[PDB]
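Student: Pasting a structure below so you can have a look.
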Amino acid sequence: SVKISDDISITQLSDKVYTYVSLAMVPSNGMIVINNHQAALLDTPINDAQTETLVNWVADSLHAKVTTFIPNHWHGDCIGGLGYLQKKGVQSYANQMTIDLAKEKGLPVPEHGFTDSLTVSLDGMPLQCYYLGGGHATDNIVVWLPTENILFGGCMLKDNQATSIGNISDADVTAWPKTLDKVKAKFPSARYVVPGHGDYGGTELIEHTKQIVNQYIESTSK
Ligand code: NA
């Protein structure tokens, strides 16, 4: 990874897909997808400033203008810099459930809402968004890049070194493992599998995570 400003670093997984780690002392993940000098931002850092720096480096260093935004769910490590994006005039798409929780919380609201699946065309490149059930957040979705075989699973996925379930204040714990099943069943050809925090890996993150969730369900039923 390439270090940059505001506790932010970035790694390129392909010609068109980059994943970033934004530190706020917790590190959170997101993606930068680029096609024709246009970019999609999947999750924002925790606040506008980190988001501004990221959006600037994508222009400056990547020569791509951020025109699209898709959040994983309503948390700050997904929509924390949305306010600023909206000031940049960025178009956004989110699970309708994310939009409603965001309205109700007086949080920046994503623009267009879908309920099951959505395929956003970034000037031609497809960004497939799916809501497959509650997990880490009752509203969590996953974004799939069919052309790249890259899945950004978001916070419902843990990295290979994680051992804990984390914040379950907004989780649907018992749905979490069934949703991970649908994901494994749905994207068996994923080359890279990016989690909400930590290192990206492959589809093995789905099972490892399911293990943690099941261990949690097992531990609180004794
Ligand atoms: Na994130």
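Numbering, chain A: per Swiss-Prot, residues 21-44, 51-248 in sequence.
Each Cβ is built from the backbone N, Cα and C atoms, and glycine gets one as well.
Pulled these features from Swiss-Prot for this protein:
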{"type": "BINDING", "residues": "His99, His101, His162", "note": "Zn(2+) 1 binding site"}
{"type": "BINDING", "residues": "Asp103, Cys181, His223", "note": "Zn(2+) 2 binding site"}
{"type": "BINDING", "residues": "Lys184, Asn193", "note": "substrate binding site"}
{"type": "MUTAGEN", "residues": "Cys181 to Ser", "note": "The overall structure of the mutant is the same as that of the wild-type, however the site of the second zinc ion is unoccupied"}
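Describe each of these features in terms of where it is and what it packs against.
Tutor: Within 10 Å of the C-beta of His101 (Zn(2+) 1 binding site) there are 24 other C-beta atoms, taking all protein chains into account. Classification of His101 (Zn(2+) 1 binding site) by DSSP places it in coil, neither helical nor stranded.
Cβ neighbour count for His223 (Zn(2+) 2 binding site) (all protein chains, 10 Å cutoff from its Cβ): 17.
There are 25 other CB atoms within 10 A of the CB of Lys184 (substrate binding site), with all protein chains counted. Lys184 (substrate binding site) carries neither a helix nor a strand DSSP state and counts as coil.
All chains included, 24 other C-beta atoms sit within 10 angstroms of the C-beta of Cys181 (mutagenesis position).
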Student: Round to the nearest Å and tell me the distance between the Cα atoms flanking the 6-residue gap, namely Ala44 and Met51.
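Tutor: Computed span over the unmodelled residues is 5 Å.
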Student: For ligand 1, pick out the binding-site residues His99, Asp103, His162, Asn193, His223 that have a CB under 6 angstroms away from one of its atoms.
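Tutor: Only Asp103 qualify.
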Student: Give me the CA-CA distance between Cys181 (mutagenesis position) and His101 (Zn(2+) 1 binding site), in Å, as a whole number.
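Tutor: Cα to Cα, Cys181 (mutagenesis position) and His101 (Zn(2+) 1 binding site) are separated by 10 Å.
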Student: Near the Zn(2+) 2 site, what residues other than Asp103, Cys181, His223 in the same chain have a C-beta no further than 8 Å from the centroid of the listed C-beta atoms?
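Tutor: For the Zn(2+) 2 site, the extra neighbours are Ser54, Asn55, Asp69, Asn98, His101, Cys104, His162, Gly180, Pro221, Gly222.
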Student: As a test of the contact definition, list every same-chain residue at least 6 positions from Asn193 (substrate binding site) whose Cβ is closer than 8 Å to its Cβ.
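Tutor: The list for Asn193 (substrate binding site) reads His162, given in order along the sequence.
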Student: Looking at Cβ-Cβ distances, which residues of the chain lie under 8 angstroms from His99 (Zn(2+) 1 binding site) while being 6 or more apart from it?
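Tutor: For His99 (Zn(2+) 1 binding site), the qualifying residues are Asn121, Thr124, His162, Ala163, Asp165, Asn166, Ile167, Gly180, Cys181, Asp196.
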